[PDB]
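Here is the structure we will look at, set down as structure tokens.
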Amino acid sequence: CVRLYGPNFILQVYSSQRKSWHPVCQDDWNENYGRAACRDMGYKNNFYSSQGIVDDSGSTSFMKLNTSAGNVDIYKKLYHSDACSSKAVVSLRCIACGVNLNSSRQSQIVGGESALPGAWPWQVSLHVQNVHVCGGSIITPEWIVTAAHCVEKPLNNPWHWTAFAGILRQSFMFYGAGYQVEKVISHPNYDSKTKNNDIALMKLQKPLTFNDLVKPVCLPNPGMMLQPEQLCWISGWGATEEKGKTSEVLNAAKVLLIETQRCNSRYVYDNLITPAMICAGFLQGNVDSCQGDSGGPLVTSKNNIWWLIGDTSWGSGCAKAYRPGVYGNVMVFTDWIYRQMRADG
Amino acid sequence: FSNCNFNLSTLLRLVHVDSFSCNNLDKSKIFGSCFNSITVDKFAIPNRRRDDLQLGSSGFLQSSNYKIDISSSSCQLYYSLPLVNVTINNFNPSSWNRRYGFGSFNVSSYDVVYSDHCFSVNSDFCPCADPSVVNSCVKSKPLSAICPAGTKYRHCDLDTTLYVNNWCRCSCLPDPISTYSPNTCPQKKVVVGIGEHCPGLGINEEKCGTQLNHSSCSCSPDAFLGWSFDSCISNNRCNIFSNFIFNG
Ligand SMILES: *[C@@H]1O[C@H](CO)[C@@H](O)[C@H](O)[C@H]1NC(C)=O
Ligand SMILES: *[C@@H]1O[C@H](CO)[C@@H](O)[C@H](O)[C@H]1NC(C)=O
């Protein structure tokens, strides 16, 4: 039981006696423990970095190494200690997620300029029979997230799920111009009444490249402490007004976070919004930005680095009075994916 | 008061003055000159909001009741009055609240009803819902009646939930003081100007109507919101503000 945390990526460690997650001090850690630690949370042939950092997480029962014993596992050699012997703790990056080219005026949800290429380097587009339908966001070269109600019945088998990345326009994704299918996991509790758990992972067989237009988005950490009116940046080719078809180019302007008690009150949405559903938009008149993509994500920028918080979901009439969009809640189950990404290899 | 003669000493000793400031003027420049008219505007003072009236301030009374102009050669007077025979008139100055059944306030014998917010509507306003639409609503269904002639209806939708198809959603929720979508309720909040009245108390849009007899669209006395009061009586004497304007 091991997990990332917060902005500076401290490994928390669960112990059965202390019943609690705990950090590890950097007393003689190695890439032969560290680069072999990303396969613990579903990263087989990738690694980025590890360093020592200052303790600020908030536990007073650390984890230490049993290097005095011989050749045992990592998971046996972890006892408790009250002090870090070098006062450096786990810092980690399991993949080259994060940065884009910090550009200026990408605002093409209605009334703006187009999404500049390479500045949203995780934006994909998913296709069946070469029509543009749903979006998503990459976290590994082999895994890809999207909204589950695209992969619902009777289209629930993987061989008709063709991903197509890269090109802002509706045309240039051709056959061969985009890697293709593999495994369709789902959170297996989607419903008709609630759309609780409208998030399904997808997998590819052929690992793509981090070249220019493609880069994995950062999946959030357990307990990363958002702000209750935070800015959020969505993207997608969606139709800016309803009863349309699709916008031609990539549109990537901004929205805001509404809290629960405004959405979930009596006038907006009469007590519907679950813990695995996050509201977003602006609770206002016709100022909202629709661009309906059903997976066209919600990307915030805390710790000066882009992080993923919500993938899209259902809504009401396109960007109008009282009716915001309601988003899937992808900090709730960032470990369910990490126990459904552990055993593909 | 125009085309007459006056002075100050018989005035300010015949009314029980407590202060007489001035602005854009010197207090002895009254005693000589010859103006063109004088425009005295008086009203009573609610006690706990007396400090609204500082010359060129924010607050309630200078913003949504009577904006004291800070440009002309005005001179402000704060006087008193014995409460033997004093009957504060408390009447509402707006047309479109007495058109929709504003009768009166219930305050005491000596309480003055000031204002907090002052919302302005158009001429075709009608604060009741549409009754020939509302019957097929089930959820959040409001009261309604028939509007008078030309007054366009309130915009009410029967838009679709996740399962329920005819659930009511109109504008102006919950109350126009704290609406969620301010760019869509017809009652627009405006600040009062120099020499204007407060153009209307706000109507809560969901106490205006009934169910069976959709008559001419009226409202209900609890629904007018945005006013409070206090008592004018201090030192056994109902205090009173009064402005002067020495134009020309
Ligand atoms: C109050 O009214 C009575 C009769 O209406 C009058 O005789 C009396 O003079 C008034 N009070 C004062 C102080 O003038
Ligand atoms: C104000 O008047 C109404 C009607 O006369 C009455 O119902 C209400 O009780 C009065 N207010 C108080 C505080 O008694």
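All residue numbers given for chain A refer to Swiss-Prot; the residues shown span 148-492 in order.
Per deposition record, electron microscopy, 2.7 Å.
Backbone N, Cα and C define each Cβ position, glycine as well.
Feature list (source: Swiss-Prot):
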ACT_SITE  A:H296  active site, charge relay system
ACT_SITE  A:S441  active site, charge relay system
DOMAIN    A:149-242  domain 'SRCR'
DOMAIN    A:256-492  domain 'Peptidase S1'
MUTAGEN   A:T341 to A or S  No effect on catalytic activity or HKU1-CoV viral entry
MUTAGEN   A:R409 to A or T  No effect on catalytic activity. Reduces HKU1-CoV viral entry
MUTAGEN   A:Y414 to A, S, L or R  No effect on catalytic activity. Almost abolishes S protein-binding and HKU1-CoV viral entry
MUTAGEN   A:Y416 to A  No effect on catalytic activity. Almost abolishes HKU1-CoV viral entry
MUTAGEN   A:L419 to R, A or M  No effect on catalytic activity. Abolishes HKU1-CoV viral entry
MUTAGEN   A:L430 to R  No effect on catalytic activity. Abolishes HKU1-CoV viral entry
MUTAGEN   A:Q431 to A  No effect on catalytic activity or HKU1-CoV viral entry
MUTAGEN   A:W461 to A  No effect on catalytic activity. Abolishes HKU1-CoV S protein-binding and viral entry
MUTAGEN   A:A468 to P  No effect on HKU1-CoV viral entry
MUTAGEN   A:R470 to A or K  No effect on catalytic activity. Abolishes HKU1-CoV S protein-binding and viral entry
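Structural mapping of features recorded in Swiss-Prot.
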residue : record                           : CB count, 10 Å
A:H296  : active site, charge relay system : 18
A:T341  : mutagenesis position             : 14
A:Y416  : mutagenesis position             : 22
A:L419  : mutagenesis position             : 16
A:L430  : mutagenesis position             : 21
A:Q431  : mutagenesis position             : 20
A:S441  : active site, charge relay system : 23
A:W461  : mutagenesis position             : 16
A:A468  : mutagenesis position             : 24
A:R470  : mutagenesis position             : 21
Those recorded positions of A:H296, A:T341, A:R409, A:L430 having Cα within 10 angstroms of A:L419 (mutagenesis position): A:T341
Near chain B - the recorded positions A:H296, A:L419, A:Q431, A:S441, filtered by Cβ distance under 8 Å: A:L419, A:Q431
Cα-nearest neighbour of A:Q431 (mutagenesis position) within the listed recorded positions, A:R409, A:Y416, A:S441, A:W461, A:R470: A:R470
Whole-number Å value for how far A:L430 (mutagenesis position) lies from A:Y416 (mutagenesis position) (Cα to Cα): 11
Rounded Cα-Cα span from A:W461 (mutagenesis position) to A:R409 (mutagenesis position), Å: 18
Nearest-integer angstrom distance between the alpha carbons (Cα) of A:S441 (active site, charge relay system) and A:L430 (mutagenesis position): 20
A:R409 (mutagenesis position), number of other Cβ atoms within 10 Å: 15
Rounded Cα-Cα span from A:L430 (mutagenesis position) to A:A468 (mutagenesis position), Å: 7
